[PDB]
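*Asks:* Sending over a structure as structure tokens; questions will come in a sec.
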Amino acid sequence: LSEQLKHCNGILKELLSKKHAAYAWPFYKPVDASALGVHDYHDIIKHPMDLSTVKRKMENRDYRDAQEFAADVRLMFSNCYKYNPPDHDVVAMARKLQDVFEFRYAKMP
Ligand SMILES: CCNC(=O)[C@H](C)[C@@H]1N=C(c2ccc(Cl)cc2)c2ccc(OC)cc2-n2c(C)nnc21
Ligand SMILES: C[C@H](O)COC[C@H](C)O
Ligand SMILES: [Cl-]
């Protein structure tokens, strides 16, 4: 990994850590639309994303730079904001996790 990608990996590890689990947990694995009963999810969300997918991509060296990584993390949040009403509990969780993400991403070397 490049130096900037190492910082990205550090952020990813933090997003997945116990420190943030109270609001990060919905983002750990791909949304299971059937399990959640949200039978319109894949009509609304054309490009699903979640932290396990970002992690696999990082491990496989799929991201060529920090910008590509950030676009995926942001896509994950955006999907949450697109599908759910803005007053929803899961949206509040997304906003909190995104605050953690954006502030640390801003500290990129
Ligand atoms: C109909 C209610 N809305 C949903 O079920 C969402 C599709 C779902 N809500 C939730 C959700 C709803 C309420 C609370 Cl307090 C936390 C998460 C959700 C739950 C589990 C999960 O993976 C295991 C992913 C979730 N998620 C993400 C991420 N983005 N949207 C959701
Ligand atoms: C809550 C907004 O959707 C994302 O805000 C990011 C800011 C760094 O908290
Ligand atoms: Cl972006």
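We number chain A the same way Swiss-Prot does; the residues here are 346-454, in that order.
For this deposited structure, the header notes the method as X-ray crystallography, 1.4 Å.
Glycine is treated like the rest: Cβ placed from N, Cα and C.
According to Swiss-Prot, the mutagenesis experiment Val376 to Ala carries the annotation: Abolished binding to histone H4 acetylated at 'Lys-12' (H4K12ac). Among the sequence features in Swiss-Prot, the mutagenesis site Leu381 to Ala is noted as follows: Reduced binding to histone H4 acetylated at 'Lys-12' (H4K12ac). One mutagenesis experiment catalogued in Swiss-Prot, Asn429 to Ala, is accompanied by this note: Abolished binding to histone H4 acetylated at 'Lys-12' (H4K12ac).
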*Asks:* Would you please pick out, from the mutagenesis positions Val376, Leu381, the one with the fewest other Cβ atoms within 10 Å of its Cβ?
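*Replies:* Minimum Cβ neighbour count within 10 Å, taken over the mutagenesis positions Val376, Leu381, occurs at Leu381.
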*Asks:* Would you mind reading off the Cα separation of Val376 (mutagenesis position) from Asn429 (mutagenesis position), to the nearest angstrom?
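*Replies:* Computed Cα spacing between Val376 (mutagenesis position) and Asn429 (mutagenesis position) is 13 Å.
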*Asks:* Expressed to the nearest Å, what is the distance separating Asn429 (mutagenesis position) and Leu381 (mutagenesis position) at their Cα atoms?
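*Replies:* Checking the Cα atoms of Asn429 (mutagenesis position) and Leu381 (mutagenesis position) gives a distance of 13 Å.
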*Asks:* Report, as a single number, how many Cβ atoms besides its own are within 10 Å of the Cβ of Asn429 (mutagenesis position).
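*Replies:* Within a 10 Å radius of the Cβ of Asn429 (mutagenesis position) lie 15 other Cβ atoms.
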